[PDB]
Amino acid sequence: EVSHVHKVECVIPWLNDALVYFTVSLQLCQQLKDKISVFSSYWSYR
Amino acid sequence: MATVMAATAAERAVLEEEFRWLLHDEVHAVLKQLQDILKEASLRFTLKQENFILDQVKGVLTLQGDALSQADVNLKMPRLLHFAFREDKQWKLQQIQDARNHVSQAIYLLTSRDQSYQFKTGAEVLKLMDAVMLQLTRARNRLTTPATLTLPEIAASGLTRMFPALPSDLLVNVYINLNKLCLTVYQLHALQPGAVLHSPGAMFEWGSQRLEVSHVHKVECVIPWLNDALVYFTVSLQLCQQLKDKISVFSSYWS
Amino acid sequence: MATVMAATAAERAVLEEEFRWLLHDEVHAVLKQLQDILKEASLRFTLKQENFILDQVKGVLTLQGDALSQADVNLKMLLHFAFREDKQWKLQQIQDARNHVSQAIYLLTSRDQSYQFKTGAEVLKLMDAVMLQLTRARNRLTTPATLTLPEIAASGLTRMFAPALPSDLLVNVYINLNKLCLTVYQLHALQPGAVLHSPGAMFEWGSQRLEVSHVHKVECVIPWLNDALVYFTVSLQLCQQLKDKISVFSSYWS
Amino acid sequence: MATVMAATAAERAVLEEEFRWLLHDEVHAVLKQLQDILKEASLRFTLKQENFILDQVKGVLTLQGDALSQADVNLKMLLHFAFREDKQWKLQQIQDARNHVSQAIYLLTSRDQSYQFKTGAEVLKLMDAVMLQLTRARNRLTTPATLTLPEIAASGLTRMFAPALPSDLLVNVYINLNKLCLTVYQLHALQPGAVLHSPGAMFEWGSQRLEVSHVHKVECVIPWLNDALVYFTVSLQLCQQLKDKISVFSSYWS
Amino acid sequence: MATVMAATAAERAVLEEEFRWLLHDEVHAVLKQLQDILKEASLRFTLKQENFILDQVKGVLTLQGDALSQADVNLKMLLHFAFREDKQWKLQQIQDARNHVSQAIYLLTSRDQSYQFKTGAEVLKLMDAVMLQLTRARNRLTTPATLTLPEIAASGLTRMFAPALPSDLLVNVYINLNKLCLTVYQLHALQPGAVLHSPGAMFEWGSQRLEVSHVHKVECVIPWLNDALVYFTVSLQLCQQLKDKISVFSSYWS
Amino acid sequence: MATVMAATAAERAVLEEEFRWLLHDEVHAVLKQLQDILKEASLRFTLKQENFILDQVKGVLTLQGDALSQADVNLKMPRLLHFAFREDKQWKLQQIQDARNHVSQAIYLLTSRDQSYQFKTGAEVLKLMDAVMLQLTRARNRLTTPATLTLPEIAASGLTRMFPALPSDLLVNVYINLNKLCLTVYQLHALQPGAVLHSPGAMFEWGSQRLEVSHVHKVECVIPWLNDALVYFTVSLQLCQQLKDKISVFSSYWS
Amino acid sequence: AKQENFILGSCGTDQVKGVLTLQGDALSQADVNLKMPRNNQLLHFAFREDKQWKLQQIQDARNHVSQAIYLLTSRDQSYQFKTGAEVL
């Protein structure tokens, strides 16, 4: 049986950087998708 | 008594949930059917007949997909003249390209969704339906005769350049009208010392000269695969509308 | 099965209904209590002590309702002052407070006590209105900060004393929450804003520039003002309690 | 040029992202601190002094948690009173306060500390909930104004004294923010409302009409109540600070 | 009849127009007054007394603006302390308050006084902004509750005394609304949170665990802080009055 | 001066009130007219002609209300075959039932209101109008040719079972198109080792076999009472729209 | 420079403290002090030989990153797209 639980933690700066990069990239992708959909809904991409 | 009310509330909650699953299955069924129909509609725009014969002015046009690959025209005057393209050249009909784009977008809207999520209110389905229907109605609308094409725009069109090379008493326009490939010849008349009418007696300026439409000759021919495509659009629109209506009935029923 | 479910909507709906009747009775109980308390608060303002004695300045003021009917003041600088004729200086704070009380009571008595309880937002609006009136009355009773020394000078009170008084003295009488306050400002013009009310404050008056050299403040508790304030506090709490219960109810069944 | 602009959306988006991680860490830091402080505040209410001595009336009260286990009172009118058996009178204010604390702590411990910060409106809602619980606890600890003399009479406390006591006396024990309060109301029925709690207040009880002739009030500071209140104040300020920082952030990047 | 009705829209519209010009003049009057008062409040923070004397601990502090330039302290435990060099400890509360004042004044002076009165919601927004700045200044001046003993220890002030001082003493200097406050915490580490600031409070510092054994608090009124606070209160009331009049107007003609 | 402004304000208040009564009377007038027209439209769906003769394929159909009581069909092949129902059986046309339901609902919307209340803003009238118009437009839409009927749905329809009993090289469909009773015969062709087109060359699966439509024969005949009903729908829709527009003009006029 | 040693926990607030050396996805060291079971005792543990503890989360994430980059780089960046749907 678990009697006690001890949890310690630390920010990992480069992991944090990675997450930030993932999020920002996701945002770039969605913005591009939105522009493409907006344009394409009326005009042809080519 | 609280036990009655709780067991009870569980009974209504169960019925509503089961109905939510029914509606889930209905939604995805209709969506799948939409992808099938719309992909067939898509297949109609790319390669079926290619040569078409179009009154008192006659024409043989070879149309491959969206490209009017050739256009051979005979005009019977009070006198007959005969025209053709540069042999090497193709005139693209923008309406078909546009329509094909809208179809492509609709199909993307249908295939870029996870067909595996649990059912919700429906407002999201409603938005999907609106998007798809907008694309379909736009495709159909583009296929229809554009009213806002001026005679100077027709003159400035590449099609005039595309013919033996011919005078400035004649303008030639080829367009699509729903389910019909259309050839129109405008016979003109320079005037002695707007542009929207397209009827005999319409006036406009071109180049640096002022011109009047003297006569208009209109011939047309049904394009079978365009007709199939339009039929597909209509059916898809109705399927979408039916799904929207059922979702509304459901949502109002349990609220 | 649909019969189970119909029985079920019925029993839930019955419980909720009965609870709305409970809340109905509670609302009107509280409202009636509010009218009682507020009418007593009202009775404090109309007509109980009238003479009041207010350590280097002392004064005897006769206050009748909102009217300061007499003010006999002794100042050690001993010089002595009184009112002329039988004239009364009205303390506007009391008038204003009485007005807010009157309005609250109107809000309570001009309503249909055959309410057949609806939702509660209407009750909530009523509660807000009444509470606004009460809090405003109490706020007015409190010492007004935004009174300038030139406004004090331009007040009729300065004109009001017998013998006719000097331009090195200003007299102000006001109410601070629940105690009659008498303040004497001793000035003297300087050789060749107005908000601080403290020694060393400067301001203009008439066509001359003056500085407050010191300030004398005496005060005395007014029992019926205290009663009124207690009534305001209790009424506010009753209102708040009703609002909170209504919110709990409405969130409970929604 | 589009490449410049893409680089540009990238750098702005990176800065904003990093700042959201900062705000993420700040939020959880504050939340953890709130749980610590509030759990200590909670520990003050459960089980530290138990015997308390409360100038013309004096009393010795033994208070265990929310239960007034004994109350031995001497009154100069000298007469002497005590509890019967080993019975305890519960002070509901403490119970209520403890409930609000319990709720706040639940609000803090029943949340996912793997938040991956979103916007802040959710944090803001949490902050509002907790602050409401704290402010309510503190408000309850404060002297309730809306307690009528007949409610005091109908309270079990009157029944609770040994020897069995007279109908010219009422006894009330309550908590005012942080100090145990004992009040004795001396009455006497008149010959052929209820809210003021002051000498000269009139009310009905049983089938007889009574008037408060005078009131005796003694009080004593309760150290752990004071600790709890200090905790409430500090927690409220921490919450407010977090709300304000979130608002600054959200307005800054919007 | 339409002529009657046209005349009629004309007369109503004229009355409402004239009243908007009245409200226009009132708004700008109040605004100008606010700039005057707030600029004086501002003048209190920049440069008037500088030396202050703050019953078992006593101290002489020289405070210049926001900078505590010197602090000579005597403690009975008699031991004596002072600053090193000619260094100044800045009291951040004063800096913050001065910032809020600066912002309020900007809000007032960066606006077009050729307003041609519109509706009032814009005025209301301005009033809200200014009032927020004032209330924040005042709140900051008040004693911060959320300061932990380890934060006090980590403060530069502990490092700041000559002779270099012991680890059984902590010194904190802060401002509480309007009076310079000096507090000495007497500690002693125990044998093998931090928020209460009272005797018997426990916390960690460095790598050791410490408990506050007792606390000594002395304070002294700062006259110009008091003036500033009075200014804040008056400004807040002026703002509130303007808001209320605007609301009455807008509800009156709607 | 306040007396001027008050008497004055009373003058405008009086004019606006009187106009509100005018609009009240107009609203109820239009509503009554709607009940009359719609009840006549309703009466058209229940009992007028019952026998109908419907190109190169011919038919005599007996239609009673919503029930196709009999359908006698001659098909002229390259060779003629003759078909009839079980004599005893009736095929119900769902479009008519649906339309009749919408009409019933519209009439309920009109008759279940107190024709005696004082006039208000109109938003309530606007909602009533929207409801009624939705019912009418739905009735009309249902009467129209349903596009979303697949060939396998036609095969799975009871109508096929209803005929002497006939092969699986023939499918028979009877439906309504606005103002025309329609009979369509699909001539099929099993294929050697979607379904939406309804045109020659369309493919689909049925039973456990794969089939292709080889030819399509379409005949139709006007149904007089359906035409009357449709005319009624159109007129009612216009009456509703006119009332909506007038109410909007009023409400914008006095705001 | 990129950080390799990380401090988890404090001496006073926690009963566990650790200095973990994390290299890429690999936990190369975990040097841990535990103040258990009593508040004056302390036990000590640390990695054994030159071992790598793989944090699977980091490896997986890195794989997905690689795949995304592949999707972007497995294209002729002089490739004109045909429809908008292809880009989507």
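Quick note: numbers on chain A are straight from Swiss-Prot, i.e. 240-285, in order.
For this deposited structure, the header notes the method as X-ray crystallography, 2.8 Å.
Every residue gets a Cβ built from N, Cα and C, even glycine.
So that you can see what the record holds, here are the features copied from Swiss-Prot:
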| type | residues | note |
| --- | --- | --- |
| MUTAGEN | A:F261 to A | Decreased protein stability |
| MUTAGEN | A:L271 to A | Decreased protein stability |
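Secondary structure from DSSP puts A:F261 (mutagenesis position) in a helix.
Distance noted between the C-alpha atoms of A:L271 (mutagenesis position) and A:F261 (mutagenesis position) is 15 Å. For A:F261 (mutagenesis position), other Cβ atoms within 10 Å of its Cβ number 15.
Under the three-state DSSP scheme, A:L271 (mutagenesis position) falls in the helix class. Using a 10 Å Cβ-Cβ cutoff, A:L271 (mutagenesis position) registers 13 neighbours.
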